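To start, the structure itself, in structure tokens.
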Amino acid sequence: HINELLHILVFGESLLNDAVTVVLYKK
């Protein structure tokens, strides 16, 4: 799809890369 390419895209742009570490690093 490409309709949310604007929403779901930013909805978690980097906000995900920050939650993927704290859980992988500091766990």
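Indices start at 1 and increase along the chain as displayed.
Looking at the header, which is where the method is noted, we find solution NMR.
Every residue gets a Cβ built from N, Cα and C, even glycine.
Under mutagenesis, Swiss-Prot gives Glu13 to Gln (Swiss-Prot position 262) with this note: Abolishes sodium:proton antiporter activity. Same-chain residues at least 6 positions away in sequence with a Cβ under 8 Å from that of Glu13 (mutagenesis position) are not found in this chain.
Mapped onto three states, the DSSP output places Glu13 (mutagenesis position) in coil. Experimental mutagenesis at this site is recorded by Swiss-Prot as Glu13 to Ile (Swiss-Prot position 262), annotated: Does not affect membrane localization. Abolishes sodium:proton antiporter activity.
In the three-state DSSP reading, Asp18 (mutagenesis position) counts as coil. Sequence-distant contacts (6 or more apart, same chain, Cβ under 8 Å) of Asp18 (mutagenesis position) do not exist in this structure. According to Swiss-Prot, the experimentally introduced change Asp18 to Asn (Swiss-Prot position 267) is described as follows: Abolishes sodium:proton antiporter activity.
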